[PDB]
Amino acid sequence: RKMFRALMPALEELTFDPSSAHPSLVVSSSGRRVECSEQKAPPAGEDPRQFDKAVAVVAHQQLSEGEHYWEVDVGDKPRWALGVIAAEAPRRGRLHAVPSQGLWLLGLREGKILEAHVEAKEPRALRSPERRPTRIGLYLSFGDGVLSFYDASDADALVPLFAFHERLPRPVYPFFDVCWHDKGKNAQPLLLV
C-alpha cells in the first residue's frame, strides 16, 4: 500500500466547471467544492454541455494522453459516483452508466455499497472492505488504457478498489456525480483535494 502511494504522479490540478453543472448544484471554494443547493431548482440551460438529469459536473480540464492522478474527498456522503466521461458522450437526459456509452464510474449507495459500473445490466458490488473510505484516488493512464480507483483515506497509503482495463477513448473529463439529496440525507459535498 505504501508503494502505490509513492508510484502515483503529482496530484492533478482540477476545478469543477460551473457551466457543466446540473442546475441544482453550486460550485465554490475556487472550484474545489460542489454540492446541491436546496433552494429553488432552476431549469437547465440549452447548452448540451450542462447535465440536466444527472446531478453531475465535470472538471474544466480535459485529459487526452499521459498519466494522471487526482483525489476526491467524499467523507460520510452516502451516495456518489466518480470517474470520467468521454468528451463525445451525451450529458443530456437520463444517462446510462456503462463504458460503452462513455461513462467509467465507481459509486457508492446507501453509504455502504461500493459498486463498479461495469458493462452489464447490474453494477458489480465490491468489498468496502474494512472501513468506509473518506477519500477516493483516481489514476488514469492512456498509454496503459486503464482507470483505477483507490481508497486514499490514509495519507501515506493507497488501497486498490477497482480498475477498468479496456482501452480508453480520448479525450475524457473527470466526472463527479453528487446525486439527488435524498430528502436531505445526501446533502454532503464532493471536494477536490
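The residues of chain A that appear here are 278-470 by Swiss-Prot count, in order.
Per deposition record, X-ray crystallography, 1.5 Å.
Backbone N, Cα and C atoms are what each Cβ position is placed from, and that goes for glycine too.
In Swiss-Prot this protein carries:
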type: MUTAGEN; residues: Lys279 to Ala; note: Disrupts membrane translocation. Reduced cell viability upon peroxide and saponin treatment
type: MUTAGEN; residues: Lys279 to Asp; note: Restores membrane translocation and cell viability upon peroxide and saponin treatment; when associated with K-433
type: MUTAGEN; residues: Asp433 to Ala; note: Disrupts membrane translocation. Reduced cell viability upon peroxide and saponin treatment
type: MUTAGEN; residues: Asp433 to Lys; note: Restores membrane translocation and cell viability upon peroxide and saponin treatment; when associated with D-279
Nearest-integer angstrom distance between the alpha carbons (Cα) of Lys279 (mutagenesis position) and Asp433 (mutagenesis position): 6
Reduced DSSP assignment, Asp433 (mutagenesis position): coil
Secondary structure at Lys279 (mutagenesis position), reduced by DSSP to three states: helix
